[PDB]
Amino acid sequence: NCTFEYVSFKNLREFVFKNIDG
Amino acid sequence: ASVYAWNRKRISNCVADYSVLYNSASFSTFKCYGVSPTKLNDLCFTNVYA
Amino acid sequence: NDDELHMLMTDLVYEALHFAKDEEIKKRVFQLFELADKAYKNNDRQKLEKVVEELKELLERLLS
Ligand SMILES: *[C@@H]1O[C@H](CO)[C@@H](O)[C@H](O)[C@H]1NC(C)=O
């Protein structure tokens, strides 16, 4: 079920992934 | 599509402007069963299936 | 009894309209009232009972 779709060492890439209230 | 095997378009994550469909005189009927036809713009749903 | 039934009918009409969030529900309830009103005046017990049973189911759907 494709209910959602969206399209937009030398380096450090930091990310935070959190899931709150959907 | 046919009634037996119809088309189901999933619409979501967009602005569901119903004021055009409601006001349009091209329709022979426009009737709602659970939600008033004039409040459709204010009620924000998770999904609409066409 | 036909008069008791008529009173039940109008109680159901009031409540059915009270909980009639949409317009289609109100329209159906009013139609049911009109049919019952005519049946009552013409002493048609079966039509009056039919409307009452239909109103009960309609209201149950609105409440549950
Ligand atoms: C879509 O969701 C339904 C459950 O409502 C499921 O039965 C069906 O297999 C899913 N279809 C796809 C392609 O994942």
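Since chain A takes its numbers from Swiss-Prot, the residues it shows come out as 165-172, 186-199.
Per the header of the entry, the method used was electron microscopy, 3.1 Å.
Placed from the backbone N, Cα and C atoms, the Cβ positions cover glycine too.
Here the residue is the original one, while Swiss-Prot reports the natural variant A:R190 to S with the comment In strain: Gamma/P.1. Look at A:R190 (variant position): DSSP puts it in coil.
Within its own chain, A:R190 (variant position) has no residue 6 or more apart in sequence whose C-beta sits under 8 angstroms from its own. One mutagenesis experiment named in Swiss-Prot is A:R190 to K, and its note says Partial loss of biliverdin affinity.
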